[PDB]
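Asker: Next up is a structure, given as structure tokens.
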Amino acid sequence: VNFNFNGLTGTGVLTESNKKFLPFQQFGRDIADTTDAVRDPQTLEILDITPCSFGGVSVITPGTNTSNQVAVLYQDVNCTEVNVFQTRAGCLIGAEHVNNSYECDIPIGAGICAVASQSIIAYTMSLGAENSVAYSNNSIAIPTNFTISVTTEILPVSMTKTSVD
Amino acid sequence: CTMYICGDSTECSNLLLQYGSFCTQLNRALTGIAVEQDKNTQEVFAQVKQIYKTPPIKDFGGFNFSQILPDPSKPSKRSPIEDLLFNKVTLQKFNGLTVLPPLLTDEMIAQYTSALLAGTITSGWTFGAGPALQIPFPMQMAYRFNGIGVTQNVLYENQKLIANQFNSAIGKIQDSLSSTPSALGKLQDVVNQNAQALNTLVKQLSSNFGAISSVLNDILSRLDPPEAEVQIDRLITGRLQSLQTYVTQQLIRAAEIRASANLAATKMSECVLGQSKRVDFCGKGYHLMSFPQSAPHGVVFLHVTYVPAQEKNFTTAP
Amino acid sequence: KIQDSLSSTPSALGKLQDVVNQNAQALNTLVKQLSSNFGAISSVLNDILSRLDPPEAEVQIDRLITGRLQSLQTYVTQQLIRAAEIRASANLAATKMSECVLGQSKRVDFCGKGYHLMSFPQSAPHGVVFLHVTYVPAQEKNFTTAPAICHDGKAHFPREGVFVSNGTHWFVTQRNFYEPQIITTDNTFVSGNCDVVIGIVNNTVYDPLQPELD
Amino acid sequence: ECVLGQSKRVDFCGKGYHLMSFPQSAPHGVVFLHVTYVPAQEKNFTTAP
Amino acid sequence: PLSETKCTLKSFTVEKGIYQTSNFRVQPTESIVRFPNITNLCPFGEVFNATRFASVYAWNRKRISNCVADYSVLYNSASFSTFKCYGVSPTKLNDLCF
């Protein structure tokens, strides 16, 4: 609601609070001088003002060059405030959570990554192909053949020599 | 911007639009350092693609590794030393100034650490080069002596003593960490200064910057626009200047963190994935090998260094 | 395969395209700031000079000058931070050149994954591309091993390499390429007796002098 | 890597093969003297694998 | 959301990835104002229409508290030739509480 408490305008939600005001003070303040609790006229009850539950909105998109399917992530918000998958970062809608694990394609948050098979999937990252090693106290592994690989390592050295007057 | 400078108000949001691409610029810089954090973590930990697993039996010729391998009885699958580190470091969120969670959760970060420990223990250094090649630990450590000009026979004829000394030193690591405050001083300093910068940024809203009130709500409620413009413009100018200062200092601090993370990755690559010859880079004294250990927003190494003891004089000739 | 991957795979030169795009986009934003009026009646100086006499055009041109000056300050600061990052990257590139191209570096995975053999530089637009010719084992075989060989009480350790067996006979071989050799006194050295070292095997170690002796 | 010990990473402790180094205090700085081994007076030879 | 991403990135081709766009803030559904039970009218008539005005040497000061005040009548009344307000806008001066 958009409330006006004796000229103390604001917007948010009024809840019950265990903040036991002493009988003299009217309204409490958080850091940066914002109104957080108030006692209203005609009832004197200690209402707690909290701004309406905010949350950033992010978009997983595989690229308009490939598809128009869009996945929407409402971070740090439980799925009770409007498939739909809950994450440690927030609830991501528009993707189907799966059980198999693949390498990360689009980062999502807290070990979760996202088009595949005509749909958007959201899954726990595959940390890599698990591979135990047959250790013992007397076993040795020695290669019999090798291979020579060439890897391209790319490093910037300079930028455009800009200048502004 | 909208939440920070203005919060729920189109009146100053319109005026903020007059300042051009400042907002997309700041948000882009913050997103860049944010993704750079995940880049740092992945580049410093995910040095091996395949997750290794320690053997079910800990028959390592006498080296009691139970202090650094993850403990199944622990609910979070963390070794005692990493648990102590997490318990040793102690860790703004209301005005649009939010915190995104790290990509690599602590569980999977610990999984990389356990994989690296298992790889080092089981295959020495070859798992960082190519395929993992299992090596019994007495021979692997005999080679690591052989890499600092100490022949194998020293190890083999002193195996029990070297194992006991290594176990005792690992235990003393726990004792030192637990009894010594600020053993995690670097991580505590970085976390504390980041949180303090955030607190100062929040506190800046308690400043008038020349306006007649530090909260734009009441000046909006009590000022006619065609003169409230100058007040709200002063307030926006000051608040945006504060945001620029915060973002710039964050950029510099993130550059320092990037340098430290690159150094950490190089150290893990050269001391963990292999034996490093460059002296005083993998711990004081001659170096053998090291163990990574996950720490909150950081990494902790255990440089296993060989150091000569009581020495005898001799009359010599070249 | 290098040329095939470079030609086929897009964003292979992403490490350079990103810095080029960042510089160009920062410049574009810097230009676009001119379009914003920073709170004054116009974002073009010629209009305010044209339709406002100086005594009250001072305030408008002052708003423009201060806002645009702050924008230029921000741009220069961003460029300075990015130049510091590029400076660090360039020092890393120079170190990599001097340690991988000009010579062979034993620093693991500093000149490409695996054991490093040599490197080839290649000029790139505002960058350098390294070709790290590295050596990587492929196929490995298990063997039964032993940290020592006990012969007539004396211990014997490998002078260089390890002891391995295929299950029936022992051999000395180097530690990165299976190349078994019969155990002789030339590639092994003696140290003490064989009752202090654990987990060792009784065996014979050949003496090259004896076959010519007899 | 140069004073407290001998390095092998080329062109990190001065031009040429590195022998050792000496630090020297300087106003708001340091000056190393990298003493390095540089060959010369080469001769051509016929060589075989 | 796809169009919003296109809008923010100021382009059509969006690269494959995650992009932060805005903040989800459910708008208020209705507006409420809470004011006390006070009903008395402070003697603004007796101040703006005082029998005798004190000189500046002994300017008369009258406390006003614990009532509801109608600045609307005095503002609309053009009897006041000059009505200059600093720090508060005279139009919504009736809105606030003091």
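So for chain A, numbering is Swiss-Prot's, and the shown residues are 539-620, 641-672, 687-737, in order.
Each Cβ is built from the backbone N, Cα and C atoms, and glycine gets one as well.
The following feature annotations were taken from Swiss-Prot:
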VARIANT   A:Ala570 to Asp  In strain: Alpha/B.1.1.7
VARIANT   A:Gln613 to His  In strain: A23.1
MUTAGEN   A:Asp614 to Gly  Increase of pseudotyped VSV particle production ex vivo. Increase of viral load in hamster upper respiratory tract. Produces more infectious particles when cultured in primary human epithelial cells; increases replication and transmissibility in hamsters and ferrets
VARIANT   A:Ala653 to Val  In strain: 19B/501Y
VARIANT   A:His655 to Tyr  In strain: Gamma/P.1, 19B/501T, 19B/501Y, Omicron/BA.1, Omicron/BA.2, Omicron/BA.2.12.1, Omicron/BA.2.75, Omicron/BA.4, Omicron/BA.5, Omicron/BQ.1.1, Omicron/XBB.1.5, Omicron/EG.5.1
VARIANT   A:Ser704 to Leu  In strain: Omicron/BA.2.12.1
Asker: In the structure shown, which of the variant positions A:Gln613, A:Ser704 has the fewest other Cβ atoms within 10 Å?
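Answerer: Among the variant positions A:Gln613, A:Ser704, the lowest count of other Cβ atoms within 10 Å belongs to A:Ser704.
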Asker: So, three-state DSSP: helix, strand or coil for A:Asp614 (mutagenesis position)?
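Answerer: For A:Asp614 (mutagenesis position) - judged by DSSP and reduced to three states - the answer is coil.
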Asker: When DSSP is mapped onto helix/strand/coil, what comes out for A:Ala653 (variant position)?
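Answerer: Once the DSSP labels are grouped into three classes, A:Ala653 (variant position) ends up as coil.
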Asker: Sub-8 Å Cβ contact with chain B: please pick out which of the recorded positions A:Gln613, A:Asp614, A:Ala653, A:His655, A:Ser704 have it.
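Answerer: Listed recorded positions passing the 8 Å Cβ cut to B: A:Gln613, A:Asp614, A:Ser704.
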Asker: Write down the Cα-Cα distance for A:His655 (variant position) and A:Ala570 (variant position), rounded and given in Å.
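Answerer: Rounded to a whole number, the Cα-Cα distance is 41 Å.
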Asker: Looking only at C-alpha atoms, tell me how far A:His655 (variant position) is from A:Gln613 (variant position), rounded to the nearest Å.
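Answerer: A Cα-Cα distance of 16 Å.
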Asker: Within 10 angstroms of the C-beta of A:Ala653 (variant position), what count of other C-beta atoms is obtained when all protein chains are considered?
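Answerer: Other Cβ atoms found within 10 Å: 25.
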Asker: Measuring Cα to Cα, tell me the gap between A:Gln613 (variant position) and A:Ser704 (variant position) in whole angstrom.
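Answerer: Computed Cα spacing between A:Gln613 (variant position) and A:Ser704 (variant position) is 36 Å.
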Asker: Can you tell me how far the Cα of A:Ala653 (variant position) sits from the Cα of A:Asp614 (mutagenesis position), in Å?
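Answerer: Just about 17 Å between their Cα atoms.
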Asker: How many whole Å apart are the CA atoms of A:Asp614 (mutagenesis position) and A:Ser704 (variant position)?
Answerer: 36
Asker: Other than its own, how many Cβ atoms are within 10 Å of the Cβ belonging to A:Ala570 (variant position)?
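Answerer: The answer is 18 other Cβ atoms.
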Asker: Using all protein chains in view, find how many other C-beta atoms are within 10 Å of the C-beta of A:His655 (variant position).
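Answerer: Here the count is 15.
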Asker: If you draw a 10 Å sphere on the Cβ of A:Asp614 (mutagenesis position), how many other Cβ atoms land inside?
Answerer: 19
